[PDB]
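Enquirer: Have a look at the structure that comes next, please.
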Amino acid sequence: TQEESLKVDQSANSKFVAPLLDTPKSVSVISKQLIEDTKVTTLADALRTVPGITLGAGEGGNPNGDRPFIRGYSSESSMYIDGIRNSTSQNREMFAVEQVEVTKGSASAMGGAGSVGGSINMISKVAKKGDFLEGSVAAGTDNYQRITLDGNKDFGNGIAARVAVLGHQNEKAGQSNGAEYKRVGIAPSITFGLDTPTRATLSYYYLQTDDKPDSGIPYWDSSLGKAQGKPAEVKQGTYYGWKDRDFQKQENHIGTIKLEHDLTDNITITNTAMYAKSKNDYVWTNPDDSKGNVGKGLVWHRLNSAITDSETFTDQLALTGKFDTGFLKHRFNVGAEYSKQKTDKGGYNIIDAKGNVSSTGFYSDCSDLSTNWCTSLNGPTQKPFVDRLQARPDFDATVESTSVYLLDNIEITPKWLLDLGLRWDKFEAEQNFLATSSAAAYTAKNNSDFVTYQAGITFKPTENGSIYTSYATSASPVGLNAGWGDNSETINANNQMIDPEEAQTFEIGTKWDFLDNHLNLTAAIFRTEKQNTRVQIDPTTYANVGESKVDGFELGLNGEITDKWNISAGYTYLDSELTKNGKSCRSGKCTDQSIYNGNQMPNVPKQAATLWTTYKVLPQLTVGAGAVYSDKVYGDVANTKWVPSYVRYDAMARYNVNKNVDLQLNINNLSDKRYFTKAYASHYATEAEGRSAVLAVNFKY
Ligand SMILES: CCCCCCCCOCCOCCOCCOCCO
C-alpha cells in the first residue's frame, strides 16, 4: 500500500496545490514508514534523516528546545502543526504525528513571517474512516520504556473518533547518572460528515514532560588554554548537569476546530480555528561558561533558566480548488489568517544561605566547593543543591498578525505549469519589560507590514518528469520569537523600529518518478540568502546591513527499488558565507566582526548525507540499515569553535509473528560513535546519545 511507501507523492498541506513532482520547490517528507522503521520518538531525532538540517542549542537568552536550521537559517520561529504556526519552545514528540514535511528554501508566501531558509510542518494523525486499534509496547537499554495506543472507531454514519495515548521514559543512552526523560500524552479527535460535502473535525493534543535536562561538553583547546576549538577530550557520556538542581517541565495543549464545505465538487471553503497553550519551566547547566576552570580540571555549573507561559489563537480561512477556463487550468488556495499570542516570561534567582542573589551562579572561579557549584572535569559525581531557587518575572509579550494571500498553480498545457504566490502580512510585537537593577521599565513595540511572493515555471518533458526554475522571498520582523526563542529575533529598545530582515531563494531543479512510479529522484541547485540581515553597530544601535548566503545542491531518492528493497536517501552540499558581518557586543564593549567576512556560517555543514534502506530477507522478516553523515559544523562567526565530522549507523529487524503482531528490534548508533549534534556559538556543544537498543511488540487490528 501507499501508506507503506517511503515515497510521498502529495503534501498534506493544502497550500501546496500541486503534487510534489510538479512543485517548483524543494520539499522532503519524513514518511510514516520511515518513522515506523526508525522508531524515532522526537522531532529532533526524526530530523537526523534529513541531511543538512542542523540542530541549535540553548543558552542564557534562548530556550533549549527544538531549534532546527534549514539551509543555514533558523526555523525555530517557523514550526507548524498542520499548517498553523506553533513556535513556542518545545521538545516535540512523534506519537501523534503521521509525517513531517520539510520545506527547503524561502517560503513566506506560504507561511508569513519567517521561513527564511525553510520551515517544518508536522502533520497530525486524525480521526478517519475505517476501524482500527494499534499499539506498541517497548523496552530498551538505559531504562527506556514506551507504550503507545492508537484506536479509531468509525460509527458508520459519517462520524469517526480517534485517540492516541503515550507513556514514555528513557535515560539518555550512554550517559550514566545523566539526563532523563519522562512524558505522557493524549490526542483525541472526532470527525463528522465523512464522505459528504460538509465536514467538521474537533481535535485536542496534550503532552506533558518531567525531565532532568541535558548539559553539554565544554569547548577547550589545551595548546592555547582557552575555551575554543573542539569539545574537551573527556569520557564519552560525561554529564555536567546538576541533577538535584536542574529540571525541565513542558506542558502543551492544542485544541482545533476545522470546518469544511464543498461549494462545488471542485471548490472548498475551510475555516480552521486553533487554540494553543504552551508552558516551559527549566533550569539546566552550561558546562563552565568559558570561565577557564576546564584547564584546571574543574567545571562550574553555570545556571540557565526560564519560565514561560504562552497562549495563542489562530484562525485561517482558505478557499481552495480548481477552475478550468477552457484554456488555463487553475489550482488555487486563496485565504486570510489572524493570530494573537500572549506570553509571560520569568526565570530563577539563586539565593545562598547569606542572602546573596544571582541569576547565573556562585563560585564561578571554583574557589569554594562546599556548596557543590563546581564538579570534576573527569568523573563528575552528583551532589546536593543546597541553595534556593526563586521565580522572578521579567516581561510579557504580545504578537498579533493579519494576512491575506493568493496561491495559484496554472497549467498552461500539460507540459507547462506557472506557479504563483503573493502574500501580505501585518505584524505587531509588543513587549513590556519590568525594571531591572540597570534599567527602568519600558515597552518595546514593532509594527511591520510586508509583501512576499513566489514565482516558478515547471516544464514537464514527460508526465513523470519536471524541470523548474523558481524564485521566492521571505521577511523576518524583529520580535518574531514572540518573547522567548531564537535570540537573534529578540526585540529591545534599540531594534524595535528596524524594518524586517529580507531573504530570498533562487532555485533550479529537476524531479522524476521512475520504475512505474515506485521511485522518486529530486535534485536542486540554489542560492538561499539573507541579503538584508539585522546586525549590531554598537552596544545600543542596530541596522539591516548584514549579508549572508548559502549556495547549495540537494539530491533525494525515495521509494521501492524492488518489491523487497526500499530506500530513503539524501545528499547535500552547502557552501555558506558570512558575506558581511556587524559587531559582537557584550557588557558595553563591541568586537568588530568584519575581519570574519567570508567565513563559513555556523550551524551548517559543507556536506551531509543520509541513507535508510530495508530488505525483505524472508516473507516474515525485514532488515534495515542506516547511515547518517555530516561534515564539521562551526558554532561561531569567528569559526574557532566547532564539532567534527561524523558517521552514525543504525539497524533494524522486524519479524511478523502473525497478521496482527510484529516484533521489532532497533539498534541505534550501532558503532557507539561519540559525536555532537549541536554546537553553540560559545561555551559548549551537545553530545549525541550513545549506542542503544530497543525491542518492541507492535500490534495492529
Ligand atoms: C494578496 C496580497 C495583495 C498584495 C498587497 C499589496 C499592497 C502593498 O502593501 C504595502 C506593504 O509594504 C510595501 C510593499 O511593497 C509594495 C509592493 O506592492 C506590490 C503590489 O502587489
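Since chain A takes its numbers from Swiss-Prot, the residues it shows come out as 43-743.
Cβ coordinates are placed from backbone N, Cα and C, and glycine is handled just like the others.
When I checked Swiss-Prot for this same protein, it listed these features:
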- 61-167: domain 'TBDR plug' (DOMAIN)
- 172-743: domain 'TBDR beta-barrel' (DOMAIN)
- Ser724 to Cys: Despite cross-linking with fluorescein, capable of binding ferric enterobactin or ferric catecholates at micromolar affinity in vitro (MUTAGEN)
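Relative to the rest of the structure, where do these features sit?
Expert: Helix, strand and coil residue tallies for the domain 'TBDR plug' (61-167), in that order: 21 helix, 36 strand, 50 coil [DSSP].
The Cβ of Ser724 (mutagenesis position) lies under 8 Å from the Cβ of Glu101, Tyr261, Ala269, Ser332, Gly677, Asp678, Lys683, each of which sits 6+ residues away along the same chain.
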Enquirer: Could you find out if DSSP has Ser724 (mutagenesis position) as helix, strand or coil?
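Expert: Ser724 (mutagenesis position) sits in coil per DSSP, no helix or strand.
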